Amino acid sequence: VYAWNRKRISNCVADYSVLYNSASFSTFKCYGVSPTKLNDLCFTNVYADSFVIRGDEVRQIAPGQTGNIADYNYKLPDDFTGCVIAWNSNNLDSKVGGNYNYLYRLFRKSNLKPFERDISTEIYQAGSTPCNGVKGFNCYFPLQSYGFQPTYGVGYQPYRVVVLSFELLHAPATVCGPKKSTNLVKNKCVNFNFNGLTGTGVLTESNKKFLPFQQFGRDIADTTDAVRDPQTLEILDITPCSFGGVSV
Amino acid sequence: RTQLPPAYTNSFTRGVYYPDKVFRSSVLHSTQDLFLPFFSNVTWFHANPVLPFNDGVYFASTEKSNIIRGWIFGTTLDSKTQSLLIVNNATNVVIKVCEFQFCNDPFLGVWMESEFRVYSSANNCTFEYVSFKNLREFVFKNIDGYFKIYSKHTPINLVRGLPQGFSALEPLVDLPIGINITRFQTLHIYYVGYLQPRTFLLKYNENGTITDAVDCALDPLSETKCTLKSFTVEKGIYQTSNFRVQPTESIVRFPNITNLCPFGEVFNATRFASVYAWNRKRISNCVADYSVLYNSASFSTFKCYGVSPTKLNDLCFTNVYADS
Amino acid sequence: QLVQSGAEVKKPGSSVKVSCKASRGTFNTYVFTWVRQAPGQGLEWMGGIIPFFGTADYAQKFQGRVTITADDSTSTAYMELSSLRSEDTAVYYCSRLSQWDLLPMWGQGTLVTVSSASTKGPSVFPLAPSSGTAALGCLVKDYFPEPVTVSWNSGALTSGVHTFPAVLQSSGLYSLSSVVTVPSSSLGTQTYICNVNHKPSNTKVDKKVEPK
Amino acid sequence: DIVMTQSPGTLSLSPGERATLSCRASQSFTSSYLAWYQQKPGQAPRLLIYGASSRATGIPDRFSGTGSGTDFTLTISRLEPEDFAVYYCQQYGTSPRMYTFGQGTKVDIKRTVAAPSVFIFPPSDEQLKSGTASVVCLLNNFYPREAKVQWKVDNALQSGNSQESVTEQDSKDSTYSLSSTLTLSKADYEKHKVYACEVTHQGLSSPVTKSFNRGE
Ligand SMILES: *[C@@H]1O[C@H](CO[C@@H]2O[C@@H](C)[C@@H](O)[C@@H](O)[C@@H]2O)[C@@H](O[C@@H]2O[C@H](CO)[C@@H](O[C@@H]3O[C@H](CO)[C@@H](O)[C@H](O)[C@@H]3O)[C@H](O)[C@H]2NC(C)=O)[C@H](O)[C@H]1NC(C)=O
Ligand SMILES: *[C@@H]1O[C@H](CO)[C@@H](O)[C@H](O)[C@H]1NC(C)=O
Ligand SMILES: *[C@@H]1O[C@H](CO)[C@@H](O)[C@H](O)[C@H]1NC(C)=O
Ligand SMILES: *[C@@H]1O[C@H](CO)[C@@H](O)[C@H](O)[C@H]1NC(C)=O
């Protein structure tokens, strides 16, 4: 857990109905997004963080939470936009003699910042005496070993926990859902959808001068007025179709 | 090994970069971010110590043949921690992130380059990427474990100091290195400023390029410009902000309390009374910690209503009733 | 689980400062007490302090000579006793009582000695039997420091052997007696040799007891 | 203050029996608590009952404690060979001034009253060459441990010039041994001829005096 593995995913199509449909996941909780709408969406990158913790520690994995694991091992930002999945690993990560492979940090000079990983093995100094790399009283090893035996209760049974964090910056989308790209239509009131940015407008070829790193042209009212077609890098405006009063 | 003493210079108007990758035209947007303060005291060097990184650094260098070829970032610049090395050689911008035991005198020789002696070790690599006359300016910052690098190259004819002009700084790179960077150093074959959390009023021209900006916290005129969302201020009197004297210090005053609350007799007691006869104890005239109880996980349930345990240690009460 | 200072040996009239180190920030909220016990004597409470308040209470006997302080930076409570005397040679303990449990912990103990210190070999004196069963022994006198191992006939004779615990002299050295009762007929028909070994002085004395 | 009295001073019960100790306080514990501790010779004190009614970790269930007000009772349902040691009752609480102890109670194997075997050893000639004379008085295999030894030199009582060492209860006969050493200068030893020690013990109907003459 203190060495939670991190994987970066981009430039690939990913479904998300497959995971949700399967019931093998004990915990499947999304924040800032819902699994039902997750299929038809795009993101700039996906970061998957994988680790193992006991069931009682599962509550520590959530935005704005506190705890030993939360404070010293794996911290989530308050603005987390992603899904936490977790399932029981007692069937595999439990030894009759005690599974000591997995270790959790127990002491740190401060609470871990979100998405900050440390694997320091220096002996923690709990007192004024400088612990010169020698274990002893008030000189505690930073990590501690889980028991993780089959005989233990569910609250201590090991669990595999994955945290998928989708980051959607103002950059071209590289992880999209299992949705095909239709054919573009211009100069007509249509229900467009660019990288999951829905809306209704009349897509028209524009004379705006986008920069290479720009994707959305915002408006005074924070309404996406100009967009960059991902398949063909041209800039298209978005004008509301038409409206007005109907006097009689 | 000899190093030139550092000088100082005026920052003028440099340090204006697109805070976002969103196109805006002819709108006076307002932003709050880590900017280079206008008219700041920028350190000046000549061709290299270990400069602290703090919270984002603006780098500038006047070059004509790419004399400065890269930068190094890191906390201790040793094998104990991770570090980042960037080298812009010819047409390749090689960026790497590993644990390097950097050489005390990094050297790059040349025209054909064949000498590259910067680090003595490289272990546990995590990322790699490959891409006077010219003033090259860069902005490096680390926010939420993300390293952002903005750049801008301009044609100049001067060596005295930072030119008295205005220009934008386009982004180049954003990476998830997630490194606690507190120190950095350039690489020889310049000027350095430190960012601060300011508020700017950027002006986007017709083609979405910044042309002028106003540092709202600089001086009253700039603050009035920001309040009015304009650059031209007509004769008059405008209310800009509010002025409040900040507290000088902190005062904590509690009574002449001397004892410790006997909470042992209601928690560690050998036996507990029946629920219909719930035992009650009044606690008064004593001092009791509360982080100690919540630090111990032996409690199956610990739910506070109307108060939070963290804010419970620093608080006073008339009497505390413990019902067991 | 407290950690105290190591065993100390001091001259008479000096002062000894015994520490008691506490783990983590569990220092101020608890109550520390210093209690001493002389060898072969009962438990004698000395004092008690609360680091959060800093006021230390002392037993009426120990008023003046002893003083109890506490430092939060090192999370250690110290008790310093001045004008040390031989009567102060005792085992001291620090007991910490918590706010939420009536379970007073104890330190491992610290031995404090106040007397003349030297590395001297024991003097073995054969206490001859008085002229059915008679007793004969050996006096191990004037040795320092502890311990000494006394056997009879190099350990062959064990029946009836009583090796009394050493008693400290007013001179700072130890006196011990190791006796054995044997039938009066065996006094002259069996040679008894008491072997006394002193590892700190590395002295081995084999003294033969002869009836008078 | 608060005064703690333990009764009996020394409890002599055989293993397998039921042991009872009483701790009486001069004043009730309005905001304090009591604890029972066990200590063995050459070993640090061990806490047995905390809060006066709760057994510490690892304590056998045979130990229990009750009481209130100014009187408390420690009970052992079954007595074991490992259970024969010294016992103390300590009153303690949050306030540091509430920290006092009892004088202590000793638990020993009950045994028939054994009359001490009294022996007297004159100082060895080798010790006399050193300028000091040590007269030794041995009480071998006596029970109970309580005994009184008085040194008499020429029918003069000696006080403050003798040291006594007492062994623990024997593991075979459940008896005790005592050794009293009377130390004198060589000149003083030569100033007197008759040296004796009188032992008063429960196993002796009358005190037994063992005497010797300097030179014989
Ligand atoms: C009175 O209190 C003591 C100790 O008090 C302890 O510390 C306080 C600050 C609070 O947090 C208390 O909740 C806490 O108990 C109790 O002794 C304790 O007993 C428990 C029994 O479950 C012991 O737990 C054990 O822990 C080990 C791992 O160290 C496990 O392997 C065991 O299976 C078991 O769970 C605990 O170690 C022990 N603590 C001490 C210091 O001895 C005592 O039970 C309590 N009595 C009453 C009547 O409340
Ligand atoms: C995307 O693929 C199509 C067909 O493979 C191709 O015509 C189009 O040019 C591609 N897009 C870009 C930006 O190259
Ligand atoms: C910069 O700082 C130096 C001393 O650190 C000072 O002498 C100089 O006047 C400063 N320059 C400006 C423009 O404030
Ligand atoms: C914007 O682009 C047009 C296109 O030629 C150019 O004529 C004009 O000068 C540009 N203006 C600015 C402010 O960049």
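Following Swiss-Prot, chain A residues are numbered 350-597, in order.
Any Cβ shown, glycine's included, is placed from N, Cα and C.
If you check Swiss-Prot, you get these features:
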- A:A475 to V: Increased resistance to neutralizing antibodies (MUTAGEN)
- A:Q493 to N: Reduced host ACE2-binding affinity in vitro (MUTAGEN)
- A:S373 to P: In strain: Omicron/BA.1, Omicron/BA.2, Omicron/BA.2.12.1, Omicron/BA.2.75, Omicron/BA.4, Omicron/BA.5, Omicron/BQ.1.1, Omicron/XBB.1.5, Omicron/EG.5.1 (VARIANT)
- A:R408 to S: In strain: Omicron/BA.2, Omicron/BA.2.12.1, Omicron/BA.2.75, Omicron/BA.4, Omicron/BA.5, Omicron/BQ.1.1, Omicron/XBB.1.5, Omicron/EG.5.1 (VARIANT)
- A:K444 to T: In strain: Omicron/BQ.1.1 (VARIANT)
- A:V445 to P: In strain: Omicron/XBB.1.5, Omicron/EG.5.1 (VARIANT)
- A:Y453 to F: In strain: B.1.1.298 (VARIANT)
- A:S477 to N: In strain: 20A.EU2, Iota/B.1.526, Omicron/BA.1, Omicron/BA.2, Omicron/BA.2.12.1, Omicron/BA.2.75, Omicron/BA.4, Omicron/BA.5, Omicron/BQ.1.1, Omicron/XBB.1.5, Omicron/EG.5.1 (VARIANT)
- A:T478 to K: In strain: Delta/B.1.617.2, Omicron/BA.1, Omicron/BA.2, Omicron/BA.2.12.1, Omicron/BA.2.75, Omicron/BA.4, Omicron/BA.5, Omicron/BQ.1.1, Omicron/XBB.1.5, Omicron/EG.5.1 (VARIANT)
- A:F486 to P: In strain: Omicron/XBB.1.5, Omicron/EG.5.1 (VARIANT)
- A:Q493 to R: In strain: Omicron/BA.1, Omicron/BA.2, Omicron/BA.2.12.1 (VARIANT)
- A:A570 to D: In strain: Alpha/B.1.1.7 (VARIANT)
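Structural mapping of features recorded in Swiss-Prot.
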| residue | record | DSSP (3 states) |
| --- | --- | --- |
| A:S373 | variant position | coil |
| A:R408 | variant position | helix |
| A:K444 | variant position | coil |
| A:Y453 | variant position | strand |
| A:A475 | mutagenesis position | coil |
| A:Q493 | mutagenesis position | strand |
| A:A570 | variant position | coil |
Within 10 angstroms of the C-beta of A:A570 (variant position), the count of other C-beta atoms across all shown chains comes to 6
Recorded positions A:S373, A:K444, A:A475 with CB under 8 A of any chain C CB, in sequence order, are A:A475
Under a three-state DSSP reduction, the secondary structure at A:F486 (variant position) is coil
Cβ-Cβ distance under 8 Å, sequence separation of 6 or more, same chain as A:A475 (mutagenesis position); the residues meeting this, in order, are A:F456, A:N487, A:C488, A:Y489
Quick note, A:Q493 (mutagenesis position) and A:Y453 (variant position): C-alpha atoms separated, nearest Å, by 5
For the recorded positions listed (A:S477, A:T478, A:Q493), most other Cβ atoms within 10 Å of the Cβ sits at A:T478
Most Cβ neighbours within 10 Å, among the variant positions A:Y453, A:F486, goes to A:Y453
One of the variant positions A:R408, A:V445, A:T478, A:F486 has its Cα closest to the Cα of A:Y453 (variant position), namely A:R408
Nearest to A:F486 (variant position) by C-alpha distance, among the variant positions A:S373, A:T478, A:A570, is A:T478
Other C-beta atoms within 10 angstroms of the C-beta of A:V445 (variant position) total 8
CA pair A:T478 (variant position) / A:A570 (variant position), Å rounded to integer, equals 60
Candidates A:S373, A:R408, A:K444 (variant positions); min other-Cβ count within 10 Å returns A:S373
